[PDB]
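Take a look at the structure below.
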Amino acid sequence: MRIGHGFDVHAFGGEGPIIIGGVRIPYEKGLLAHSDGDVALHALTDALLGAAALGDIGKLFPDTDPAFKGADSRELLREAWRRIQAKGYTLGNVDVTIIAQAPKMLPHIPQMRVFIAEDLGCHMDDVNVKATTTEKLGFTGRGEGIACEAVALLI
Amino acid sequence: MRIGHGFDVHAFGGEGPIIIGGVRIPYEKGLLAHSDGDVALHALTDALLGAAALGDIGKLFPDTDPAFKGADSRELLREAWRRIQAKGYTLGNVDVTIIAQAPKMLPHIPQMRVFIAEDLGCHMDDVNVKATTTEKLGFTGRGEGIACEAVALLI
Amino acid sequence: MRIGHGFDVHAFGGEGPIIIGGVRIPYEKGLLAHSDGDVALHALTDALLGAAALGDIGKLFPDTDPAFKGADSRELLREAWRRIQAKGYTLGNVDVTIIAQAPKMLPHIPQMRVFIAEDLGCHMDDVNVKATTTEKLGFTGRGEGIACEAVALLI
Ligand SMILES: C[C@@](CO)(OP(=O)(O)O)[C@H](O)COP(=O)(O)OP(=O)(O)OC[C@H]1O[C@@H](n2ccc(N)nc2=O)[C@H](O)[C@@H]1O
Ligand SMILES: C[C@@](CO)(OP(=O)(O)O)[C@H](O)COP(=O)(O)OP(=O)(O)OC[C@H]1O[C@@H](n2ccc(N)nc2=O)[C@H](O)[C@@H]1O
Ligand SMILES: C[C@@](CO)(OP(=O)(O)O)[C@H](O)COP(=O)(O)OP(=O)(O)OC[C@H]1O[C@@H](n2ccc(N)nc2=O)[C@H](O)[C@@H]1O
């Protein structure tokens, strides 16, 4: 079994809604990014790639490469997941922590778990997401952006 | 074995002392929270619940529910731990990292390990806490508040 | 198998270059620290010590003790690693995440993996490093300093 850690941040920008863990969540402002900027998933992806010892989402799916523009992060995830399985690993489980002041991630979480467990091809019981604010402190607390951490266990 | 990640933050406020990992630590300012605002423990709790795939402390013990007011976080911990054991898991080990500029967590750490290992019902050797500042950088570095991360392994 | 989490931050200061994961990386400003201030490694070290349940780099190699001045963090690492092996543990694998806006960690990463895998005495396949910025947000995003997280699995 191997461990892995991930982390991503994205600045709010423009109109909403935002995409987190696959769910289109309505919010005043949106998020700025080359891809769909789904922080929850990018975080999960790195943690997954990290366990696989394949580096990070950045070595694999460049900001520069235009094809990755508006890119559905779930695709990136599924691919990084493919390559991981090829390296002969299998999902132990993943845990994602969304550090955001807003919007309210809570109600969307189950749907996220559905999307993530699908992409990874596991049971929801192997995919856990949770959320938390930084109590008005920090860029996250100021509403400047969303951050997200994630850890994962591969076999 | 399953992994889990947690993270909490609390703004300083009012008179001290503060409570971290169960220890009443003297400090000029205190911490603002619905419960006792023990960051070290909330962080541990989420990480524990995350491994159990039970979500987070928020789905289980609401800011809104008044009973959780001034609430001894160790209780919340012990309960989240109970439910976890019921799901058939057992403590692999936990690691907590306190990111605070002040007060000096160091001298209180052993007592924390005592409290945490009790609550979890393991040996201190399965509970590790450590501390670090952000070098005057950030809300933590500015003394605006304390943050704390934690990871855990369940079986 | 045991888990472990680490985290460090260092303020930029003076002339470059900086040292991360062992690599001397050229950059305008440098980093302020009692030791060489290699964040990547300190982060790895704590995570390693955390899994071993030996506490943190701070309980073992003091800012105050002058010998640790300008100290090659790899030494600190190798020692913390020694003591860990003595406690009867062996490297499962480690994952390091550098949260820095600049300089570009990417090209130096392989050399880092070489240094880290040497120090730990494992194969590069057990040492993974990755990098990420906070999108101009935060002290890291403002270029005020570098932060770094790391997780580790011991056996
Ligand atoms: C998948 C993409 C493109 O579609 O998504 P978006 O960022 O557009 O949302 C990106 O490649 C996802 O980029 P991400 O890795 O999560 O955050 P970035 O700040 O863009 O990091 C880009 C790359 O630069 C490297 N890097 C990062 C920070 C730093 N100080 N030094 C570095 O060398 C890292 O190896 C990383 O892979
Ligand atoms: C145990 C309690 C109550 O006694 O402690 P205190 O916060 O008062 O200290 C709280 O429930 C402990 O709250 P905590 O989860 O650690 O931090 P909060 O910022 O209050 O998050 C509350 C809940 O809202 C959800 N949430 C959080 C942030 C966000 N952007 N969107 C969300 O949907 C999360 O699912 C979380 O469970
Ligand atoms: C290895 C050394 C010395 O050569 O490196 P440098 O910091 O000079 O680079 C230090 O001991 C590496 O210090 P580090 O632990 O990573 O960050 P620091 O902010 O200096 O934390 C110092 C110690 O104080 C304790 N501590 C920290 C923060 C806090 N709020 N309360 C505490 O009690 C921790 O137990 C930690 O071990």
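So this one's X-ray crystallography, 3.2 Å, going by the header.
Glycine residues also receive a Cβ, built from the backbone N, Cα and C atoms like all the rest.
For B:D8 (mutagenesis position), the count of additional Cβ atoms within 10 Å of its Cβ stands at 29 [all protein chains shown]. For B:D8 to S, Swiss-Prot lists a mutagenesis experiment annotated as follows: Loss of activity.
Neighbour count (other Cβ atoms within 10 Å of the Cβ, all protein chains): 20 for B:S35 (4-CDP-2-C-methyl-D-erythritol 2-phosphate binding site). Residues or ranges marked as 4-CDP-2-C-methyl-D-erythritol 2-phosphate binding site by Swiss-Prot on the basis of experimental evidence: B:8-10, B:34-35, B:56-58, B:61-65, B:100-106, B:132-135, B:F139, B:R142.
Positions annotated as divalent metal cation binding site by Swiss-Prot: B:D8, B:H10, B:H42. Under the DSSP three-state reduction, B:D8 (mutagenesis position) is assigned to strand.
Annotation of the published mutagenesis B:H42 to S in Swiss-Prot: Loss of activity; the original residue is retained in the structure shown. DSSP gives B:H42 (mutagenesis position) a helix state. If you take the C-beta of B:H42 (mutagenesis position) and look for same-chain residues 6 or more apart in sequence within under 8 angstroms, you find B:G6, B:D8, B:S35, B:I57, B:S73, B:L76, B:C148.
B:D56 (mutagenesis position) has a Cβ environment of 25 other Cβ atoms inside 10 Å. B:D56 to S appears in Swiss-Prot as a published mutagenesis result, with the remark: 35% decrease of activity.
Listed in Swiss-Prot is the mutagenesis experiment B:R142 to M, annotated as follows: Little effect on the overall structure; when associated with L-144. Within the same chain, the residues at least 6 positions away from B:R142 (mutagenesis position) whose Cβ sits under 8 Å from its Cβ are B:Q101, B:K136, listed in sequence order. DSSP gives B:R142 (mutagenesis position) a helix state.
Under the heading of mutagenesis, Swiss-Prot lists B:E144 to L and annotates it as follows: Little effect on the overall structure; when associated with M-142. There are 17 other CB atoms within 10 A of the CB of B:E144 (mutagenesis position), with all protein chains counted.
Between the binding-site residues B:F61, B:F139, the minimum number of other C-beta atoms within 10 Å of a residue's C-beta occurs at B:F61. Within 10 Å of B:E144 (mutagenesis position), as judged by C-alpha distances, no recorded positions are found among B:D56, B:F61, B:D65, B:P103, B:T132. Considering other CB atoms within 10 Å as the measure, the emptiest surroundings among the binding-site residues B:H10, B:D65, B:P103, B:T132 are those of B:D65.
For the recorded site, B:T132 (4-CDP-2-C-methyl-D-erythritol 2-phosphate binding site), the DSSP three-state label reads strand.
Between the C-alpha atoms of B:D65 (4-CDP-2-C-methyl-D-erythritol 2-phosphate binding site) and B:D56 (mutagenesis position), the distance comes to 16 Å. Checking the recorded positions B:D8, B:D56, B:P103, B:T132, B:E144 against chain C with a Cβ-Cβ cut-off under 8 Å leaves B:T132. A Cβ distance below 6 Å to any atom of ligand 3 is met, among the recorded positions B:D8, B:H10, B:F61, B:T132, B:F139, B:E144, by B:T132.
For ligand 2, the recorded positions lying close by, meaning a CB under 6 A from one of its atoms, are B:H42; the full candidate list was B:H42, B:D65, B:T132, B:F139, B:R142, B:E144.
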